[PDB]
Structure formats: C-alpha cells, structure tokens
Amino acid sequence: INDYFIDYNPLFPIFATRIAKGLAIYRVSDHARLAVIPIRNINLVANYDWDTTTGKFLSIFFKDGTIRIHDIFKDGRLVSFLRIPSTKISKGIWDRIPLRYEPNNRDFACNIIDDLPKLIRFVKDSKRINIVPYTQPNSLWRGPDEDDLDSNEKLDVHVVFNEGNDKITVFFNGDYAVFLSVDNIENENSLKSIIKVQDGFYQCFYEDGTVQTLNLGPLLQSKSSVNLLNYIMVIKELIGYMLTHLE
Amino acid sequence: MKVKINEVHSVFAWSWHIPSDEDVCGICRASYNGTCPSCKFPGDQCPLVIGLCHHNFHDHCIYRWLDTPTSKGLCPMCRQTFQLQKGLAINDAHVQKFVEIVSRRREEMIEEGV
Amino acid sequence: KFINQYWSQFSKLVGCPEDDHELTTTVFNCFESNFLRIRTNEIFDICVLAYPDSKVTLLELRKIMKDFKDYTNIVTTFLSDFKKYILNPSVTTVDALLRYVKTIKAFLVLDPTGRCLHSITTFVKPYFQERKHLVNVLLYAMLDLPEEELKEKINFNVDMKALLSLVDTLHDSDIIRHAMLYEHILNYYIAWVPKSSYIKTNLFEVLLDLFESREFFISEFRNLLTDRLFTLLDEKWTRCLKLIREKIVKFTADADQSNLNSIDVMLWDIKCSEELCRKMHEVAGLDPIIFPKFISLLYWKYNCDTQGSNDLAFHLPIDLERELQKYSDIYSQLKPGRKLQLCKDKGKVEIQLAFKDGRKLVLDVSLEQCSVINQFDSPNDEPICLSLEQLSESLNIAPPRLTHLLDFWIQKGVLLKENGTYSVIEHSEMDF
Amino acid sequence: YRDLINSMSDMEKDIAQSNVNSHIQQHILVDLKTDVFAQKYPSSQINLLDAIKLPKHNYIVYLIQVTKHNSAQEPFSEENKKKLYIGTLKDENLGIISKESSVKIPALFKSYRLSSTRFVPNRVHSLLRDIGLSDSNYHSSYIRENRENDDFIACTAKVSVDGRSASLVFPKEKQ
Amino acid sequence: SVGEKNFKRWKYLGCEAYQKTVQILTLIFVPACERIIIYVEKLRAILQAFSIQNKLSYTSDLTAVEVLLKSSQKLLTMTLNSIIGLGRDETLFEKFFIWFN
Ligand SMILES: [Zn+2]
Ligand SMILES: [Zn+2]
Ligand SMILES: [Zn+2]
C-alpha cells in the first residue's frame, strides 16, 4: 500500500493507514482489513497517537478540542469520548505511566477503601430494575486488562498543546485538567514533533529549533502528590454518581 | 480433430418406484429412500413392501408391527387386513413371509376366543 | 561445572572440609530450584518455539515438579504469555492454531494426565469461537485437503509451509499351560508393584473438542467424501474416517447417529456399485468402458430437486446416452421396484483428442465438457466452426455457462475464438 | 437534595481549580527554550523539520535545514542552499556526538518540499517486500499508485547511528 | 375511575415507590456519603502536609475543604432523616390500602 502516511505499532505488527472513508487498519503479514474508524474530515484531525505501553488502544486528536479513543482489537469500536474546555488543539500525545509502589516499612499509609466493600449501580431495563456492580464511566478503557498480567494501576496522562500561542495543557485520567502557562509566547513557532524519552519526561520541538522539555518526574516521585491527583478525581465522580441516582 | 472416449465414470442415483411430504414410512416415519431405525443400509437391507391397500411400509417396520399381538394383521394406517399387493415386482420376494405371519396371527386369535 | 570452578574456594572461605556432603546436596537442591524457576519463566518460548527440540528438557522438568502450586504457577504464566502474544487477532489464524496445537502436544508430553490441558482449553476456547474461519480451515487440515480446493472458496492466503507442518504434526503417532498359571498367579498377584476423562492422548480429539457437536464435523466429512467419490477412494481418508468412527462409537445425540449412518452407506454404495457393475457386464455384454456408481440420493445430500431452473437439461452425445440408458434398463431388471436416474451433472469421462498434426491429448473431463467438445468432432475431417448461438441451441446450455465451458477448452489450447466463432486449433506453430 | 449536591459539585470544582492546580503546577518545571545548534552552527539560520527517538537508544536523531546567514557585505551569493544535515544528540543534555554529513540530493528530487518529511519507524522495509508480493495496484521501481496518481518518495536514509538506521518518507506537495 | 384494574396498579406503583426508595438511600447514599467524607479528610491532610513540608511562602487556603466537609456531614445527617421518615411512610401506606381494599 503506497502512502506517505502510516505509523507502525511499536509493540504489534500493525499499522494505521489513511483512506477516504476513514482511518483503516490492516495486518502487515496478510494485508487484510481489521478495523475502520469513521472520520469525517482529515483536516480536523491534528494527529493520531498509538498506545505505547500496551498497544491495544489508539488515540485520535481533533483540532476543535475533542479527543476520541478507539480500541483496535474491538474492530475499531469507540470506547470513550473526551472533551477539553475551550482548547484549540495543535498536536496531542497520549502517554501511559505505570506506577510502582513497592511495599516499604517506612510507609505506614495503609488503605481502607479496599477493605470497605465496593459500591453498586441501579440500572433499570424494560422488564424490571436490576442491580449491577459499579464501574467508573471511564473504567471500561482503564480497567485492569485481562491480558495484562502486571495489573499495576496505570496513570493516564494526555498532553495538549495549543496552536498560535504555544500554551501547554496536561490532562489527567480523562476528567481532571491542569493548565500551564508558558513564558515564551513572544514567537509563534509551530511545534514540529513531540518526543518521549521515558515516562513523564517529554521534549517538544518547534520549527525554530528551540527545545521545550516537560518533566513529570517530581510528580511521579512523590507518592502523596499522585494520591492528591487521584483523590480529587474520585470525589468529583462520586458526587455525580450520587446525582445520577438522585434524578 | 477426433474425439475418442477412453473411460466413462458415471454416477447414477436410485430411488424407489412407487406406483402413485408423503414419501415417509407410516410406521418409522423415515423416508422410503432411507433406512428404518432397525436397518443400517437402504435398498436390499431395508426393502419396501406395498400392501393391497396401496399403503407403503418398510419390510421390517410392517413385519414387526404385524408380529405384535395388538395389530390383528391390520394395516396400521388404515386398519384393513394387510396383504401384499399382487403383481408388483417389489413384493414378489416377500409374499411367503407375510402370508405366514398373518396366518399365524389369525390362528392365535381363534385360539384366544376373540 | 560450578563445583569444579568454585567449590574449593568456597570451602576455603568457610573452612569446612571439602567433602561436606550435606552442603553439596543443599547446593544441588538450590540449583534445581533455580532451574525450575528459570524454566517456568521461559516456558512460553520453550513450548511455542523451541518445541519439539526442547522436548527432552520437558521430560527433565516433569521429574522435578511435585506441588500443585508449581502447576498453577506454570499454567497461569503460560496462559498470560499465550494470551498476551498469540490470542491477538492481529496474528494470522492459521499460525495461531498451529502454535496452539504445538503447545497442546508439548503440554501433553509434559503432563500425561492432561489436567493442565483442560485448564488451558477452558481458558482459550472463547477466543477460538471469536475467530470465524477457524472451523473450515481446521477440518480441511483434518482431512488434509489439497491447496487447490482450499483456494477455490477461501479468500485469504494460507501458508503452505504452515499447512504441511500442521499435517506432519497431525500424522505424528509417537503419542505348559497349567504350570504358568501357578507361576503367573503368584508372580502377578503377590508381586506388589509399589468433568469426565476428556484427556485422551489423541490430538485429533482435542481438535474435535472445538465443536459443540461433532454433527457438523461428520456432515462436512460426508460432503467432502461425496465430492471425492464424484471426483473419481484415497487410502488416507479411510484412516480419517476410521479415527472419526472409533471415537464417536466409544462415547456412545439423535442427529449424531443420523450423520454417523450413511458414511457406511456411501461405502456400501460404492461397494455395491463395484459389485453390481461386474454382474451387469457379465449378463448383458455391456460396454466395459463405462463404470457406473449407484448412489442413494437421500444419504449423499445431493439436492437433485431444486425445482428452480431448467438450466441443466443439456444433451449428452447420442452414443454415450444410448449406452447409459441401457444401464438404467438392466438395473430395473436386476433390482425390481427401483428406478435409476442419471446424474448428468456428475461424473467424469476420459477423452483422447487426436489432431491432424499427430498430437494426442488425454484429459479427464466432466460430462458437460465432453458434450461441448463432441460437437466439434468432424467424422469427415471438415473444419467445424460453431457460433455461441449454434452451440447453445444444440446442447441446450445457457450462453453464460457455455462461455465458461468454452474458456476451459481455450485455456487447454484446443479451441480458438475468432470473431465470435470457435474453431479447433489443428496446427500449433509452437513446440508443445 | 438536588440543591445540596449541586452545592457540593460547584464548590468541589473550586477546590480543584484554586488549590489542586496550584500544587500540581509547582511540582511541574518547564525548561526555558534554548538553542543547541548555535554552538555548531553560529553563522546559519536554522530550520527544523523532524526528530524522533530510537527505541532502546538514548540518542536523538534530528533533521535540520541549514541556511547560512548571508551578511550585508556579500551580495546575492548562490550559496543559499538548503542543506538537510542529520545529526545525533544524547537524550538527556542534547549533546552533539557525530559530525553531520550533508546528504546529496539527486537533481531529480529537488522538486519536493523537504520540510514535510516525517520519521517512520518499525521496519518500513517490510512493506516494500510485501508490495511486490501482493497483486495490488501499487508498483515499486519509487512506490507508485498506478500511472495517474501522486508519487511519494520513500527515502530509506541509512543513517548508521552506532550500526543502526532509521527510515524516512518524503511526501509530495509540489511547489 | 379506580376499579379493580387500577387498584392493583396503585398498590404495585405505591409499594415500589417506597420499598425501592428505601433501598437506594441505604445501599447508595450511605456508603457513598461515608466515602466522600473519607476522601475529603484525606484531601485536607495532604494539602496541610505540604504547607509544612515544603515551607513554601505562598499558602493555599483550606476554607474550601472545610465547607465541603461540613456540607458532606450535612447531607449524611439529612439522608438518615429521610430514611427514618420513609419508614413511617411505609407504615402509613400499608394501613391505608388494607382498609381501602
Ligand atoms: Zn428396515
Ligand atoms: Zn393401509
Ligand atoms: Zn420404515
């Protein structure tokens, strides 16, 4: 297949190709279609990024401010829909950071949420009202994977860059958003490529040759700081979780 | 160009010629071209017989039925005394067998006072 | 190697005598524990890739594992790796099943009981039902069908090397009278030798375990076998049906016997056809060149009776038709009460085409292809040029179907299409 | 009940915006924009095209367009040539390692926008073999989609970085 | 107007209006109310710690967390008042329809 496009999955022998009807997926070995992603206009798509840690998912970035992620192994089925408040998207990168909290004697911060039984949900079908186990709206694409033996909780970081002003927006876990204001707004240089060295450490490359580094290392090395990020995420969901059942 | 035929391997399908969803055995409900539950191979191993009443049965199906004390030698579908139709090549090999069973059952009925 | 390289130095360090037996035994126990741990980590590549070259190691590994925790850890690690890598839909299904069955035989050698086989099977089958084309290719692998039949109706490429490799694995089969009673009563009874079974050592049964019912399996075997008899039985399939019959009868649902019966009948159909033809040739001086097969229509699932299209009433050559009608009349005489119908669409005729240049071409052709080519037989050596419309009227064949038949003869270099008329190529200006 | 819960939801977003964002931003450092190529090339205007990281390697491969700055004393020299120098930087401190070699563009390939070139990893050579092994409408000689569609250049630039190489593709956007 | 057909519907609509109402207050609101207050207290402790550990000149006010803490405490007290009240409602509901039957 001839095209200047196509990005190969680092972990699996699959590629993402672009055709008129939408984004298409073919196996390298057999040249057989696997999934089709319905996209309206190519110009709206700023970029598409693969899953580095697992490769099971795929990320699609829209210029308007919308992020849509589809699972490849599910025949291109949409799994989650994301929105960022009033942001112009230039180029986005998806990174998954695995946390490693090894048991240490100096850490007496025991957890009680695990001991407390997990919540449930009330969903009513046509026949009757049924009771199902509680799942976080975004837990379907974040749940501990059956195929992932190392089921350590995975931090989900979406990094967003704004065009025309070089504003940096970092998005955590699909709900919480943090805004960082860059000082170097004097020059409107387009960002050429974004390169990832390891987890939480990123270099941005602009057209003028200047290099911008985004480092999440201090955040990842502080156990309490990540817990603060996790806590503020749980509180917002359960209040809406209660509001859902109230209505 | 001359065409010479060296060998011909032809396939023929055989079916029962029945002197006319009803080509089934009235007893076992299997197709005439199939086997009854007691036979493995169709054709000679599970032959068909035609009664004077134009009722059609597997050889084994109607023989077994007639051999039961409750049948009284009657066709199970129409209740006339079962006799094989004469002059049908299909019946020629079975006439003696069916005359004996009907006669035997008639003699037993005379002995049982019914 | 480790002892000769380091044990003297270690003994000097500790100060204990060089001949300390218990310390050496503990060291040996730690070595075998480390070996078990490394092999458990690497068991995926051991069983998937290195097999069967690494099979010897498996026998060594079997001597070491003794605890249920070992087997649970082994099976869960293997399932995670197999699931991480092989269960990917991006992987070709043929290679997926090939590596799967390789693991099955590998694990069967490691575990004679096969309980681990049941656990892996139970964990992996839903992924098999997820893939669609698995059933067709695997039964075709079971019956070792040629690649030409595979390529006719399957639209995705299949690795021929994988096909031959799986075939080789499938066919792998390494998996004075009163005084002896006193001695054998004493030697055999006083010499102390210190979810169902579903764990048979047969790999073909494991393949059969895919299907919720073997009914579809045996039905397709019937269909393919009917096609082969119509194509002509090879000895290789006699082994296949023997395996199919042997396992089903041992287990013994109503439909299972329905498709278990006439496989014997079809064998009986050909056996009687072989027997009846000899008798027919003896009585009536029939042409010894015709070999008719008498089949039971119901059991061969030949739908003669699609009642909807008037498209197969082609005329056979008058000479061949007269001879075949003679066979129908004699059959009715030998088997009273039966009528014989010629399956005009089924059968093969070996024809020898003799051209004016001395070329003789011998081909096995269908009755339809023979009828088409017979129209060009010139008893008087006159060049017969026939148009498509003339052939359709003479042979009662629809023009689209006739074009496909004429294309067959063009590909074989017998007929030439010029300006809408078909003529015989009598003089090939090119070294055959 | 509806008022109280909504009372918490609006106040909860305030906590995240007022306090949580303040703490998170502090634990996040943004490096000032810096020029590294100035030391090696101090008399040239630099244009950057693309740069990626080789997996399992701590070196940064980059593609740059080097145009020498023409002073106001050299009038209209024909040395205003766009040079596609390729170098390597260590991932941490962006330190130059190997001397850059200017790739000689054949005269037939001068009619393409070099700026649109992007990096393509993970064994691009596999598709080249498979294109000829698949009976598609795609011909390799240059990979061409029939005789009536746009032609795109696959520059398999063998940049031998410690014995390993990457792959590049040159898209077609005619000037 | 009422008849036999609507009477059974009235009891069926009424009974689910109360017995299902009590279930969702105890099985959802009560465990959830406990979990919000649990997380806010851990939320308060963490910010306070870096206000001391970092010794950074700028401080973030904790008045926002306390409002949620008191508000969350108010909801749980308010939830339990309703659950007891719906218990009385169930008693009144049954005694009415047994006579209305
Ligand atoms: Zn029978
Ligand atoms: Zn009758
Ligand atoms: Zn019958």
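By the numbers in Swiss-Prot, the shown part of chain B spans 1-20, 37-130.
Quick reminder: no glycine exception, Cβ is built from N, Cα and C everywhere.
In the three-state DSSP assignment, the secondary structure recorded for B:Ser10 (mutagenesis position) is strand. Recorded in Swiss-Prot as a mutagenesis result, B:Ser10 to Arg carries the remark: In APC11-13; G2/M cell cycle arrest at 37 degrees Celsius.
A coil conformation is recorded for B:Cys41 (mutagenesis position) in the three-state DSSP classification, outside any helix or strand. Note on B:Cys41 (mutagenesis position): other Cβ atoms within 10 Å of its Cβ, all shown chains, come to 21. Under the heading of mutagenesis, Swiss-Prot lists B:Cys41 to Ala and annotates it as follows: Loss of function.
Under its mutagenesis entries, Swiss-Prot includes B:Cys44 to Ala with the note: Loss of function.
One mutagenesis experiment catalogued in Swiss-Prot, B:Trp81 to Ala, is accompanied by this note: Loss of function. In the three-state DSSP classification, B:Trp81 (mutagenesis position) falls within a helix.
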Checklist entry - C-alpha of B:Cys41 (mutagenesis position) to C-alpha of B:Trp81 (mutagenesis position): distance in Å? => result 12
Checklist entry - Is any of the mutagenesis positions B:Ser10, B:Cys41, B:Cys44, B:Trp81 near chain C, in the sense of a CB under 8 A from one of its CBs, and if so which? => result B:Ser10
Checklist entry - How many Å lie between the Cα of B:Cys44 (mutagenesis position) and the Cα of B:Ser10 (mutagenesis position)? => result 33
Checklist outcome for this item: Spacing of the two Cα atoms, B:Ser10 (mutagenesis position) and B:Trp81 (mutagenesis position), in whole angstrom, works out to 40
Next on the checklist: Counting only residues 6+ away in sequence within the same chain, which have a CB under 8 Å from the CB of B:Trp81 (mutagenesis position)?
Outcome noted: B:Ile43, B:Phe73, B:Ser87, B:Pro92
